[PDB]
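For reference, the structure discussed in these notes is given below.
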Amino acid sequence: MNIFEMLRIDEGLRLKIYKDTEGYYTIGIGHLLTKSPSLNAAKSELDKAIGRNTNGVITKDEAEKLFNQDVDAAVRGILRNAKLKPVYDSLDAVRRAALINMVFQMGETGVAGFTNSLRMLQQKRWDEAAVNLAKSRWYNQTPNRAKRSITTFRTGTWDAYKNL
Ligand SMILES: [Cl-]
Ligand SMILES: [Cl-]
């Protein structure tokens, strides 16, 4: 298992523009296009992202290319963030993947906000961090997905994804 496989499980793959859990226009493997309520604005962002006139539909290869870029960006955002970097540095390989997942889903800013959980992960207080992470809008709105990342942080294994 790895970050790519992990996020592919969590986000799925759609080749036509769709609405995510929050109602925002997205495509491919969880690639957010825009928060604007306009399909056109979404179509325009899509074209700009792919480099051609798509008409809201892309190929699998195109989807994967956005995905690679998005994962790269997530890692880079973590390493550039003063609050995130130290945490990430302190963690093992499996847990690092969970941190990337959260950033991919909510953005660097969002995750940097989980101050207390972050301190707990840095301290390696797994059970406690898991409890704190659960007290969030994030867990309440997307419980199954959040639970998978939380378990990953708790156990340091891929057990939550084995079967999926
Ligand atoms: Cl892009
Ligand atoms: Cl969910």
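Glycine is treated like the rest: Cβ placed from N, Cα and C.
The active site, proton donor/acceptor feature in Swiss-Prot is assigned to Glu11 (among others); the stated evidence is experimental evidence. Listed in sequence order, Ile29, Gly30 are the same-chain residues six or more apart from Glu11 (mutagenesis position) with CB atoms under 8 A from its CB. Under the DSSP three-state reduction, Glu11 (mutagenesis position) is assigned to helix.
The feature active site, proton donor/acceptor is assigned by Swiss-Prot to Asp20 (among others). In sequence order, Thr26, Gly30, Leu32 are the residues of the chain that are 6 or more apart from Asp20 (mutagenesis position) and have a CB within less than 8 Å of its CB.
According to Swiss-Prot, the feature substrate binding site maps to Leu32, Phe104, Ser117, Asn132. Reduced to three states, the DSSP call for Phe104 (substrate binding site) is helix. The Cβ of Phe104 (substrate binding site) has 27 other Cβ atoms within 10 Å, all protein chains considered.
Swiss-Prot lists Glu11 to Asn among its mutagenesis entries, and the accompanying note reads: Loss of 84% of enzymatic activity.
Per Swiss-Prot, mutagenesis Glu11 to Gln is noted as: Complete loss of activity.
A mutagenesis experiment is reported in Swiss-Prot for this position, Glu11 to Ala, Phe, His, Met or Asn, and the note states: Complete loss of enzymatic activity.
Mapped onto three states, the DSSP output places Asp20 (mutagenesis position) in coil. Recorded in Swiss-Prot as a mutagenesis result, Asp20 to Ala, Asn, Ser or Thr carries the remark: Complete loss of enzymatic activity.
Annotation of the published mutagenesis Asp20 to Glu or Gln in Swiss-Prot: Loss of 99% of enzymatic activity; the original residue is retained in the structure shown.
For the mutagenesis of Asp20 to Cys, Swiss-Prot gives this note: Nearly no effet on specific enzymatic activity. The structure shown keeps the original residue.
Neighbours of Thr26 (mutagenesis position), defined as other CB atoms within 10 A of its CB across all chains, total 21. One mutagenesis experiment named in Swiss-Prot is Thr26 to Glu, and its note says Complete loss of activity at neutral pH; covalently bound substrate.
While the structure shown retains the original residue, Swiss-Prot records the mutagenesis experiment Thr26 to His with this note: Facilitates transglycosylation more effectively than hydrolysis; covalently bound substrate.
In the three-state DSSP scheme, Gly30 (mutagenesis position) falls into the coil class. Under the heading of mutagenesis, Swiss-Prot lists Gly30 to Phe and annotates it as follows: Almost complete loss of enzymatic activity. The enzyme is destabilized by 1.5 kcal/mol.
Taking the Cβ of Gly30 (mutagenesis position) as centre and 10 Å as the limit, one finds 19 other Cβ atoms among all the protein chains shown. One mutagenesis experiment named in Swiss-Prot is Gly30 to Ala, and its note says Almost complete loss of enzymatic activity.
Its Cβ placed at the centre, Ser117 (mutagenesis position) has 24 other Cβ atoms within 10 Å. Here the residue is the original one, but Swiss-Prot notes a mutagenesis experiment at this spot, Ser117 to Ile: 500-fold decrease in enzymatic activity.
According to Swiss-Prot, the experimentally introduced change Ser117 to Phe is described as follows: 10-fold decrease in enzymatic activity.
Among the mutagenesis entries in Swiss-Prot is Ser117 to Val, noted as: 50-fold decrease in enzymatic activity. DSSP assigns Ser117 (mutagenesis position) to a helix.
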Problem set entry | Separation of alpha carbons, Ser117 (mutagenesis position) and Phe104 (substrate binding site) (Å) | 17
For this session: Quick one: give me the count of other CB atoms within 10 A of the CB of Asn132 (mutagenesis position).
Result: 19
Seminar exercise, completed: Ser117 (mutagenesis position) to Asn132 (mutagenesis position), Cα to Cα, whole Å, comes out at 6
For this session: Would you count the other CB atoms within 10 A of the CB of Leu32 (substrate binding site), including those on all shown protein chains?
Result: 18
